[PDB]
Amino acid sequence: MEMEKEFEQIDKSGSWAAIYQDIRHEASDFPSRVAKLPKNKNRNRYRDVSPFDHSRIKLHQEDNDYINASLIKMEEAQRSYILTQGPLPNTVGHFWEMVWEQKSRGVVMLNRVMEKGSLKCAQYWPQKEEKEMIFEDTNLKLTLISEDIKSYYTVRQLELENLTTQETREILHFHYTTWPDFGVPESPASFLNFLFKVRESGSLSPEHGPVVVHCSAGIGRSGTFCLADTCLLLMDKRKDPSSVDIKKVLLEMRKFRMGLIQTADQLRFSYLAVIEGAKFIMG
Ligand SMILES: Oc1ccc(CNCc2cccs2)cc1
């Protein structure tokens, strides 16, 4: 079925939970043996969220190459994404090592450091120009260059230096700051505006390594971001945009990381975003 009318049909019939459970039943199951080794327990935020072995990002280290991060490679859309958990106190150096080694331009953050009164990720970037951060375990230096605070999101320019080679690179930090503590946004308008700002920066383009996207577990909000982006790109590429099937795209992405889209409300929100976005792209 088309999307917008499939949407109204699920709303009128109140069957979002049943649709979402079908997706959960049909989703791929691949091994995640490296994630579950005992030496990696303090590298995982949640015991039930792990990268598959076949698609995990490897650190270029011979001691321990493990990080909770997955490469999502979308062949028809010609887009790649790295989805990862919010960094832990003992993995902030690993996180920036990955950004460096994978040649990423942009980092997309979809959570606040504190939500619901608890910490959802480490403070992993510097908050003042004159107070830079050094990660001694991976030999990197990170400096805040500029910060632009808007009503729904903040964009930061950061300088990452490999202290071993003295090479430097500019990283863009796109921070969506207004996702509610409970539920999903009422309107997708500010989320779509944010997605378009990431796009306009070049961070998603083939001349760079894959964008790094995270929330707390790296599957819910993060899944919503890459699902909406890929579906909108496919609608631009195909002769028949109504052929794009968001449930099929989601199941393809779940071949590369488990659990993408965590609730039926996040599934409905993804439909809403793609539907509204497809009208702005044109006419
Ligand atoms: O330092 C840390 C201590 C524990 C945790 C959480 N570990 C979750 C688990 C993963 C696998 C089995 S249990 C994170 C960091």
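All residue numbers here begin at 1 and follow the chain in the order shown.
This entry, so its header tells us, was determined using X-ray crystallography, 1.7 Å.
Each Cβ is built from the backbone N, Cα and C atoms, and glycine gets one as well.
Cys215 (mutagenesis position) falls outside any helix or strand according to DSSP and counts as coil. Around the Cβ of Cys215 (mutagenesis position), 26 further Cβ atoms fall within 10 Å across all displayed protein chains. Taken from Swiss-Prot, the feature active site, phosphocysteine intermediate applies to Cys215.
Here Swiss-Prot flags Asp181, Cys215, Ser216, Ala217, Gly218, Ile219, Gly220, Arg221, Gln262 as substrate binding site. In the shown protein chains, 18 other C-beta atoms lie within 10 A of the C-beta of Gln262 (substrate binding site).
Within the same chain, residues at least 6 positions away in sequence whose Cβ sits under 8 Å from that of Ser50 (mutagenesis position) are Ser32, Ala35, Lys36, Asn44, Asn68, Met258. Reduced to three states, the DSSP call for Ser50 (mutagenesis position) is coil. Quoted from Swiss-Prot, the note on the mutagenesis of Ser50 to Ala or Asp is: No phosphorylation.
Within 10 Å of the C-beta atom of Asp181 (mutagenesis position) sit 10 other C-beta atoms, taking all shown protein chains into account. What Swiss-Prot says about the mutagenesis result for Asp181 to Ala is this: Substrate-trapping mutant.
A mutagenesis experiment is reported in Swiss-Prot for this position, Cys215 to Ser, and the note states: Catalytically inactive mutant; abolishes sulfhydration.
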* Asked: Rounded to an integer, what is the Cα-Cα distance in Å between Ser216 (substrate binding site) and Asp181 (mutagenesis position)?
  -> 12
* To do: Find the longest CA to CA distance in the recorded substrate-binding set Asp181, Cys215, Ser216, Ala217, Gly218, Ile219, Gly220, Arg221, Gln262; express it in Å as a whole number.
  => 16
* Among the binding-site residues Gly218, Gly220, whose Cβ has the fewest other Cβ atoms within 10 Å? -> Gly220
